[PDB]
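**Student:** Dropping a structure here in structure tokens format, bear with me for questions.
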Amino acid sequence: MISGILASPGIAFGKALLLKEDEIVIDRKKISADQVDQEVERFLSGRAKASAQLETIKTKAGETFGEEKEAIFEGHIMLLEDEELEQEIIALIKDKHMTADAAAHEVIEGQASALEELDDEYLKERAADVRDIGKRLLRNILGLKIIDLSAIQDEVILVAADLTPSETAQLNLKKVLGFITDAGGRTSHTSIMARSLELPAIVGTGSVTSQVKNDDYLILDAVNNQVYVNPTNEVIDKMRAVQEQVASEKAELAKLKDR
């Protein structure tokens with residue numbers, strides 16, 4: 001079947017919520033000196049909103065997990081406000097006649113690749129987290145729609161190949177019944193949420209993200225390390241009784257202490 005790494009015990013039932021994102025496309029058209037002024041406004045002005053959005057998330061990381069994680073997000077903000085990167089990005093637009101989205105991606109292309117050459121869990125993770133900062137800037141300059149994961153109204157299971165610390169830091173723990181992703185690794189941030197929250201979870205799904213679609217009915221067994229896809233009603237009744245029978249057994253244990 002599908003055997004994952006089992007993060008925490010606990011049976012849960014819910015629909016599959018797949019997170020689908022459209023790839024970002026960069027425009028490589030060369031602009032004229034007349035539109036160059038517009039690129040700087042979108043860039044300088046974009047930082048106005050990006051600095052604010054990233055700044056708000058920074059607090060969520062501290063109010064959600066504690067000051068220990070808040071320091072990591074504070075460092076990312078320093079990169080965006082580095083006066084050094086600003087001069088380089090501005091020069092590329094005016095020197096190479098590149099669009100703000102195009103010039104910005106070039107700088108981000110080397111910042112991420114450079115961090116990958118370091119063999120440290122902190123610096124390496126910074127490579128992936130830094131790339132995320134560039135994606136946020138690109139999404140704001142083009143006015144791309146932003147997915148608000150905190151606006152979920154139906155409790156369901158969250159399924160994704162992997163979540164980045166920023167997305168996990170802003171995830172709403174009250175609207176998600178559990179997490180099931182295909183990132184079985186000690187460095188998987190999703191696994192860390194499960195250990196601190198002890199909520200039932202799995203990460204070594206392997207390739208379930210490539211075999212399930214949003215709205216699929218999934219049962220998390222968190223007992224024998226197996227997930228059921230498209231289970232029959234007869235099978236659902238069998239699993240529903242096992243988890244529920246456990247809750248009733250706890251009440252009976254209180255009466256067995258007097259004999």
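We number each residue from 1, going along the chain as drawn.
The way this entry was determined, per its header, is solution NMR.
Note that Cβ sites are derived from N, Cα and C of the backbone, with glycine treated the same way.
Annotations for this protein, taken from Swiss-Prot, read as follows:
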MUTAGEN   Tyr122 to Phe  Is not detected in polar clusters. Is completely diffused throughout the cytoplasm. Does not affect function in sugar uptake or interaction with TmaR
ACT_SITE  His189  active site, tele-phosphohistidine intermediate
**Student:** Between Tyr122 (mutagenesis position) and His189 (active site, tele-phosphohistidine intermediate), what is the CA-CA distance rounded to a whole number of Å?
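**Tutor:** On Cα coordinates alone, these residues lie 12 Å apart.
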**Student:** Far apart in sequence but close in space: which same-chain residues, 6 or more away, have a Cβ under 8 Å from the residue listed as 'active site, tele-phosphohistidine intermediate'?
**Tutor:** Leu163, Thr164, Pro165, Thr168
**Student:** Relative to the Cβ position of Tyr122 (mutagenesis position), how many further Cβ atoms are located within 10 Å?
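**Tutor:** A count of 10.
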